[PDB]
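Heads up, the thing below is written out as structure tokens.
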Amino acid sequence: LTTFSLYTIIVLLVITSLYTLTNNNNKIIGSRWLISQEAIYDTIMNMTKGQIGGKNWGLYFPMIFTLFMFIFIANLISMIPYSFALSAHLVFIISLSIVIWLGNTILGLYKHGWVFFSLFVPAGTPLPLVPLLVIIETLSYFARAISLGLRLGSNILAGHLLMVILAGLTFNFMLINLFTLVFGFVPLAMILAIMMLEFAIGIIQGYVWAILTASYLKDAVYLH
Amino acid sequence: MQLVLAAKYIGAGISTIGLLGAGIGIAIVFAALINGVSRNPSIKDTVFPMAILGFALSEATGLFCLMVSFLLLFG
Amino acid sequence: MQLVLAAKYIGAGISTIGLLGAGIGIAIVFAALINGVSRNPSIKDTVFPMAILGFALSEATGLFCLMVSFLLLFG
Amino acid sequence: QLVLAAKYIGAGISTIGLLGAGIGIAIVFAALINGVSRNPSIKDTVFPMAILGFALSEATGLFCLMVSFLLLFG
Amino acid sequence: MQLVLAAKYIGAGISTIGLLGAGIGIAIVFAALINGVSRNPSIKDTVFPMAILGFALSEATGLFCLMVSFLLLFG
Amino acid sequence: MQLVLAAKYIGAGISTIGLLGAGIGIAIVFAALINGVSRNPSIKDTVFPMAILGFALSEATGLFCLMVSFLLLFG
Amino acid sequence: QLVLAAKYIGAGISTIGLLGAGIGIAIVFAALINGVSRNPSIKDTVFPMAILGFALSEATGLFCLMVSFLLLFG
Amino acid sequence: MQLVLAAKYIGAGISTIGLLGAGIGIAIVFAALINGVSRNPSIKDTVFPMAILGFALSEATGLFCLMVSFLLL
Amino acid sequence: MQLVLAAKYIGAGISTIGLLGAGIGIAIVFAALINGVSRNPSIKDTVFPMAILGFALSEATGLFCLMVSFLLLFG
Amino acid sequence: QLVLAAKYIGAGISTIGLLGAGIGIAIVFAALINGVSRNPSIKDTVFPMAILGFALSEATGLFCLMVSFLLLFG
Amino acid sequence: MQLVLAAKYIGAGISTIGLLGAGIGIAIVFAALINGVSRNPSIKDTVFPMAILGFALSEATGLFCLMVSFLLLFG
Amino acid sequence: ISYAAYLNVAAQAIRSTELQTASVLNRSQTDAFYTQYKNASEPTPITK
Amino acid sequence: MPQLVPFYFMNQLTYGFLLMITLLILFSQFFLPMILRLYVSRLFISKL
Amino acid sequence: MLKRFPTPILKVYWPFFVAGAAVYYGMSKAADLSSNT
Amino acid sequence: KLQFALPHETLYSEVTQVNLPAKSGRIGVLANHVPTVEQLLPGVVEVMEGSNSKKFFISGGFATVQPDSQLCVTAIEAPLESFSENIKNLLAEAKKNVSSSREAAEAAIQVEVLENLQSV
């Protein structure tokens, strides 16, 4: 079939096993794998109660949880060496960002009427530069549109490409003269350090996604 | 002409340098926020609106730079 | 002439670099605002007009870079 | 040919822009450490503020990077 | 000849970089003002003439630069 | 031919310039770490993993610059 | 020909030197504002010193400006 | 030939610039060490390891710039 | 000839860049003078000649930079 | 002769790098004087530390210089 | 050769840039001196020897830049 | 001279418009003689 | 490159938007309220 | 184990879904134009 | 909370914003604030509990946010209205006194008080 289609299936199957094969039939005491997804549940519950913090925060608490977990699993799958990304197929992540951004813009229009453009008066400021601050607030409003997706996309794509380029160099490092085969473990360790870093910047990015589109959702639900 | 088309691709690169300034700038405003809020924990509610105004303006200088880049790119 | 048309577009890109300085400037003013408000809790009524004035003047210098850029780019 | 050369050269130029972002991220984190060390107890309010500030700092750098990519690929 | 006209427009761009310094400079003077008022509001009236003086002098270096920009650009 | 290969080498060199800011960045986070820890004697256990996070993030910006340098250098 | 172009470019590059002096001037004045706010009363001694510090910082910039005119006019 | 060989020499030169940030970086770390030690006194035994760690990481960024110069050479 | 003479002028322009650091430098000495004098109220009789020494030394680097510029410029 | 031109140019570009070390070195000694003036007594512990840092900051500048000579000579 | 002699003059200009760093550097040491001495008063006896050491190496970095500049310039 | 001596002088200055009360005035006027003693020995009871 | 620019975008996006809606419903109705149940159960015994 | 606890999502997430259909359609056309090359 | 306490008074020994003139310039303390000890310079003080504000002229002292949100302010003697024309006349004489005669520092402090009084 299609590698992308097959890996969308792998993400679904990983997520299904994480709330089935992790505890047996609900044991109150808790089972060691499920302790992780308790802490994740709580720190995003108390975070988006911290952000949007309405009474509809919990209505967007599943949404912010599946925006976490999607990015969280798809930046472990792409970290497998022989594996074909979903998230580093940028077109889905950037498109998803634009969907959420438009669904914020429409939500803002719905919630804050035609006085939605009062959002683009940032604060009470001198009147001869009130219109300026509408232009360069709206410019920033759809700079917010692409930043959120492209941040995550660039980090993951660049990380894998960096590792692969260094791997290709280290292939030829270990296929040339024996003085280069001395300290042959040191480039392997260097690539390993980057691989450790690439997990870090992906997991932080899932949190950055979910705080940033909580900040945007704060803007969209409540005026400012 | 190869020279004119080339000039767009070089010139775009040159433009991109300017954006860096706003980037440092954004961080500076946020740094002050963190320190400020630490120094008086209850200042947070007053200051946070001020912070968002400042963020937008500091960022805006970067945006203007990026617009000129796009004019060379797609001009 | 191909050189001259390319030179116009290039000169614009170079000018775009100038914006960065104003960008750092904006941040410095707002950082000061945040620090000051933390000191007094209450200076802001006086200081906020001064801050807007300071912002405008810093911004104006940035705009001087921008107008030279547009003279080169368009003109 | 001249146009192709210009893409590769042009791309290089754009990369200088990233340096500012690199400094920026650090400034937010330094402030995080300063704030945390100053209050102790501010950490829970300040930590989400700091991550947001980090993200925004990163965003300007990201735009520089995207112009670089755009020239490289076309 | 074309090279001369090219050099004028390129050179115009190059000079524009000098303006960035003044953009930071204006902000520094206003930052000092903001901090001064917040640290002692009784200083404010004394500091304000000195602030305007320092602002003008800082800005001036940039305005000299901007005139050089027009000397290159127009010729 | 020669020009394209040359162009690749030049662009790579320019890209190396990008890295410097991240280098300084790593130091800045560590400086804050030392200064904070000397203030509290005790913040350190909480702050140390936070400091590592800030380090990684700063470093990553530099990694992006480097990988772009590699794309131009190696192809 | 090439020489004419060269003096215009060289003049451009020399103008950049001014940047440092402009920053310099503000740093002296910033310290003036900071000092006077600290003492309320340092100012009588300091105000002459501040004009001195300003002049000297500015003087470096004036060297930049005259080189620019020496290329451009000369 | 000439253009490519020239480009190698030039490209190497540009690569040296990246190192300057690390140089300054190292200084900042040691400055912090001195400041910390002067502030606390007694913090030093914990703080000195932290300073060494920060030093090493700063140096690594510069090292990357340096090796790229060597490759171009 | 045209290229060599041109190169004198270009090289001179480039040389003038170095001066910017000295401009900031003098200010750093004098800022410390003002700040210092506000710190002691009374150190000043020692500190004023000490400061002039500091000024001169920072300035000297500037003069060296200017010298190379003059050697290129005048020939 | 393009290659020979480039050889001399390459040396020049490498010379730029040294400016950073000049600032850096000063920062280490600035810290020394600040620390020592606040404590007095810290100086005996701090001076070995200062010398270590001094050497390290310098070494980066030495590398930049080393490439200048390496390019110049070939 | 026109190209080589040109490259020497241009190259000389580039070398002069290195000096800026020493200019700022020297000023930083002297700034710390004036601040430190005004804070303590009497630290000066120890500190003046320390200050000469710091001055010397900062200056020396400048001298390294300078000698390369002369080497290119003269031949 | 001490920091609190500075504050003391300030407190005395503060008992200077005219809307004052006796207890205030008494708080800033007191009579005492510090007799600096010595090792038996004793420099005079010099007014405080 | 395939990991850079493909042109398979609508094919990709069809399977992509399907995976998102699947996970959204799946989390929201099934797996999240089963965590909220663990919390409430622990608290109900805690209350009793 | 698994149990459906209904969550109102129609009344919550309608603007998101409207945006999804529009972007889906616009990207369908974009994909067809990009698969030409 | 707040304690504004003195030997012979216990003014404000709840309170929401207090505005103080301190060695750190002028300081405002509002709700939770970082736990500090700062010597208050000779001062014009405003204490606000809600919007209501009470104004004190204060001989300096020490200020200490305690980590239990007890703002201990201790000073020797305060109301602003009680302190504050005849005093300006007396202080003028005291300014003369610095010329003639520790007493130099004392009279200098009196001049400082005259500046503070002028602020009132």
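If you're wondering, the header gives electron microscopy, 4.5 Å.
Each Cβ is built from the backbone N, Cα and C atoms, and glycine gets one as well.
For I:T46 to L, Swiss-Prot lists a natural variant annotated as follows: In strain: DS400/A3 and KL14-4A. Around the Cβ of I:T46 (variant position), the same chain contributes no residue under 8 angstroms that is 6 or more positions distant in sequence.
Neighbour list (I:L53 (variant position), Cβ cut-off 8 Å, at least 6 residues apart, same chain): empty. According to Swiss-Prot, the natural variant I:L53 to F carries the annotation: In strain: DS400/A3, DS401 and oligomycin-resistant mutant.
In this view, I:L57 (variant position) is surrounded by 19 other Cβ atoms within 10 Å of its Cβ, with every protein chain counted. As a natural variant entry, I:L57 to V appears in Swiss-Prot alongside the note: In oligomycin-resistant mutant and cross-resistance to venturicidin.
Under its natural variant annotations, Swiss-Prot gives I:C65 to S the following note: In oligomycin-resistant mutant. Every protein chain shown contributes to the tally, and the Cβ of I:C65 (variant position) ends up with 33 other Cβ atoms within 10 Å.
When the alpha carbons of I:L57 (variant position) and I:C65 (variant position) are compared, the span between them is 13 angstrom. In the three-state DSSP assignment, the secondary structure recorded for I:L53 (variant position) is helix.
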